[PDB]
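Novice: Below is a structure I'd like to ask you about.
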Amino acid sequence: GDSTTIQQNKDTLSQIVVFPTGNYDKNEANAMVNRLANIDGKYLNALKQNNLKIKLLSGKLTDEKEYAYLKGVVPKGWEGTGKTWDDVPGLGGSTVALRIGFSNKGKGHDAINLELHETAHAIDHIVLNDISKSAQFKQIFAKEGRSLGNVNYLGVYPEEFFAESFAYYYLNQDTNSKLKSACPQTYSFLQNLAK
Ligand SMILES: [Zn+2]
């Protein structure tokens, strides 16, 4: 095809994205925002309507004043390695905060791309009003919820199954074909949300 949808979507992301104060990888930051521009303008416009910002980081999480209490708190599975939220690869909630180079697979998380996955935790719980609670989805989540692995993440919150399957549905065609083959009803659910 062409780049027209991506050019509009990267310009819509400009309106809600926040970069570091200096000393960061500008090609990988802009490539993260391009990988998120490749998703859908309807959800990008809806997060812009909801003023939900994209915080790109290259430093301590505790250097943002909204995470100043988040120094010694220990997240699930990091007690055994002695680690805290201050060094997290990225997170989501009232805002999504994302660490350049650490949102890559295998940097202290098992997700295939944590950028798109934490962004999808925002699309789900802002734009779709947490559709992951809904019993029609839940029948499929109980059927197919772990056929793409990552089971000590996809077994903790329902946004994890949605966002990992959504990342397999957006990131690359080998992951499209793997999700279609492993979670077939889930691809038929996701196409009906996406259309
Ligand atoms: Zn997650």
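Each position is counted from 1, following the chain as shown.
Header says: solution NMR.
Cβ coordinates are placed from backbone N, Cα and C, and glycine is handled just like the others.
This is the feature table in Swiss-Prot:
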- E118: active site, proton acceptor (ACT_SITE)
- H117, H121, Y153, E160: Zn(2+) binding site (BINDING)
- 10-195: domain 'ATLF-like' (DOMAIN)
- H121 to A (Swiss-Prot position 146): Not able to bind zinc. Highly reduced activity on fibronectin. Loss of activity on fibrinogen (MUTAGEN)
Novice: Highest CB neighbour count within 10 A among the recorded positions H117, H121?
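Specialist: Counting every other Cβ within 10 Å of each candidate, the maximum falls on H117.
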Novice: From the Cα of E160 (Zn(2+) binding site) across to the Cα of the residue listed as 'active site, proton acceptor', what is the distance in angstrom?
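Specialist: Between the alpha carbons of the residue listed as 'active site, proton acceptor' and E160 (Zn(2+) binding site) there are 9 Å.
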Novice: Just to verify a number: CA distance, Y153 (Zn(2+) binding site) to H121 (mutagenesis position), in angstrom, no decimals.
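Specialist: Each residue's Cα considered, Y153 (Zn(2+) binding site) and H121 (mutagenesis position) end up 13 Å apart.
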Novice: Which of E118, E160 has the fewest nearby Cβ atoms, counting only those within 10 Å, among these recorded positions?
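Specialist: Selected from the recorded positions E118, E160 on minimum Cβ neighbours within 10 Å: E160.
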Novice: Other than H117, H121, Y153, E160, which residues of the same chain sit close to Zn(2+)? List them in sequence order, counting a residue when its Cβ is within 8 Å of the Cβ centroid of the site.
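Specialist: The surrounding set, listed in chain order, is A111, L114, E118, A120, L154, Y157, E159, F161, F162, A163, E164.
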